[PDB]
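Encoded as structure tokens, the structure appears first; notes follow it.
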Amino acid sequence: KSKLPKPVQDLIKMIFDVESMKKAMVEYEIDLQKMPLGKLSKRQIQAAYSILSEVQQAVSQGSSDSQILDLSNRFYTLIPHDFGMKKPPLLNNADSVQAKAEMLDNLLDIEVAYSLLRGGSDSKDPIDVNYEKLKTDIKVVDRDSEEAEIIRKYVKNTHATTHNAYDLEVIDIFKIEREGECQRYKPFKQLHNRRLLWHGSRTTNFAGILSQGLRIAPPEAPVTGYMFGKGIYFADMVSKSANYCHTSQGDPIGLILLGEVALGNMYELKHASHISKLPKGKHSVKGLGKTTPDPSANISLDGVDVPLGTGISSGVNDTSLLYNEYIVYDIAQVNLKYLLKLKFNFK
Ligand SMILES: CNCc1ccc(-c2[nH]c3cc(F)cc4c3c2CCNC4=O)cc1
């Protein structure tokens, strides 16, 4: 019944598939009898974040084993897991809290997506119904267009040497514009240094990402793992962001984003720092990597500089980063331009 293009139709089907939501939850070890998709709520994930933040402070303070156990038990009581024989992994370190926090980041977007799906008027094709739910215009970029060529070159060129486990294939290029996002970004368009950068996420998140845009982790969330504090992270290297799709031989198709990001005065940093407050004058944070995209090969797509230069070496050898990463701490500093459907070819 829907007049929408097949790639768009196929995209709506994909980002709203309830089975891949459950499949994610199962992989996460969650008890689906006690915690089914429906019972999953914003308030419990908020509460769970808060417990993880407590576990972090308990680790920082170097609190009692009794404390860390009761704290760990409280988390698993809130987010019921099912290991069968295996005893629940004790949350008593940075990696443990970071891990569970990232799970919650995902569960939160899953809740966003499932709620969106269940909500609204219940005629009109369901694929059309759900496309409208995303409040995002999705248009297909022609395979043989100047646009597509620029994008595919950026994908080919900024594919790292280290990420040699896969080969990326651009199945579909979508030109997207989220409802009201353009007006939101318009004041930050006045800022200098507007770059077109990569953002990779699990497919289960993309309904929420298109629905509410990219967002920053709440206050409740632990500051652990966020190398440069809670903000929106980006890469000039397709590989770096493609990693975050969590693709496999099983599910080799993943989704990536191209977004206009107003960086302005970048706070160029070598090593990790949980910022919270940026220095007076600065608008973003640039994690300086040992490998930088060729600056002498920077292109200008719609008056936005695309660093599609081949992976060359940067002068900094005294850094904890292998590649460049960019962080903004105001969600309006981003305007999403493209969504790419990539096929990961493993070896
Ligand atoms: C606890 N979770 C911590 C955490 C989770 C995700 C990210 C992150 N850093 C990035 C740097 C970068 F350049 C690109 C990306 C990311 C991400 C995750 C989001 N996607 C990116 O492509 C960073 C920290």
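Chain A is numbered as in Swiss-Prot, which gives 662-783, 786-1010 for the residues shown.
Going by what the header records, the deposited coordinates were determined by X-ray crystallography, 3.2 Å.
Cβ coordinates come from backbone N, Cα and C, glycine included.
Per Swiss-Prot, active site, for poly [ADP-ribose] polymerase activity is recorded for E988. Cβ neighbour count for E988 (active site, for poly [ADP-ribose] polymerase activity): 23 (other Cβ atoms within 10 Å of its Cβ, all protein chains included). Under the three-state DSSP scheme, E988 (active site, for poly [ADP-ribose] polymerase activity) falls in the strand class.
Swiss-Prot lists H862, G863, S864, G871, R878, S904 with the feature NAD(+) binding site, giving similarity to another entry as the kind of evidence. Sequence-distant neighbours of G863 (NAD(+) binding site) (same chain, 6+ residues apart, CB-CB distance under 8 A): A898, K903, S904, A905, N906, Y907, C908, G917, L918, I919, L920.
Quoted from Swiss-Prot, the note on the mutagenesis of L713 to F is: Leads to constitutive activity in absence of DNA damage due to unfolding of the PARP alpha-helical domain, relieving autoinhibition. Mapped onto three states, the DSSP output places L713 (mutagenesis position) in helix.
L713 to A appears in Swiss-Prot as a published mutagenesis result, with the remark: Increased auto-poly-ADP-ribosylation. Sequence-distant contacts of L713 (mutagenesis position), defined by Cβ-Cβ distance under 8 angstroms and a gap of at least six in the same chain, are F736, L752, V758, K761, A762, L765, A884, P885, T887.
Over all protein chains present, the Cβ of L765 (mutagenesis position) has 25 other Cβ atoms lying within 10 Å. For the mutagenesis result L765 to A, the note given in Swiss-Prot is Increased auto-poly-ADP-ribosylation.
Listed in Swiss-Prot as a mutagenesis experiment, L768 to A is described as follows: Increased auto-poly-ADP-ribosylation. Counted within 10 Å of its Cβ, the other Cβ atoms near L768 (mutagenesis position) come to 24, all protein chains included.
Under its mutagenesis annotations, Swiss-Prot gives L797 to P the following note: 1.5% of wild-type activity. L797 (mutagenesis position) falls within neither a helix nor a strand when secondary structure is assigned with DSSP, and so counts as coil.
All protein chains considered, the CB of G871 (mutagenesis position) has 24 other CB atoms within 10 Å. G871 to L appears in Swiss-Prot as a published mutagenesis result, with the remark: Increased DNA-independent poly-ADP-ribosyltransferase activity.
Swiss-Prot lists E883 to Q among its mutagenesis entries, and the accompanying note reads: Does not affect ADP-ribosyltransferase activity. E883 (mutagenesis position) has a Cβ environment of 15 other Cβ atoms inside 10 Å.
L926 (mutagenesis position) falls outside any helix or strand according to DSSP and counts as coil. Taking Cβ-Cβ distances under 8 Å and a sequence gap of 6 or more within the same chain, the neighbours of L926 (mutagenesis position) are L854, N856, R857, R858, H946, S947, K949, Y989, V991, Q996. Under its mutagenesis annotations, Swiss-Prot gives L926 to F the following note: 1.5% of wild-type activity.
A mutagenesis experiment is reported in Swiss-Prot for this position, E931 to Q, and the note states: Does not affect ADP-ribosyltransferase activity. The Cβ neighbour count for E931 (mutagenesis position), using a 10 Å radius and every protein chain shown, is 13. In three-state terms derived from DSSP, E931 (mutagenesis position) belongs to an extended strand segment.
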Subset of recorded positions (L797, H862, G871) lying within 10 A of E883 (mutagenesis position), CA to CA, in sequence order: none
Distance-selected recorded positions near ligand 1 (C-beta under 6 Å), from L797, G863, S904, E988: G863, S904, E988
Cα-nearest neighbour of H862 (NAD(+) binding site) within the listed recorded positions, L768, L797, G871, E931, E988: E988
Cα-to-Cα gap, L797 (mutagenesis position) vs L768 (mutagenesis position), nearest whole Å: 18
Intrachain C-beta neighbours of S864 (NAD(+) binding site), sequence separation six or more, cut-off 8 angstroms: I872, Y907, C908, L918, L920
Cα-nearest neighbour of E931 (mutagenesis position) within the listed recorded positions, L768, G871, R878, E988: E988
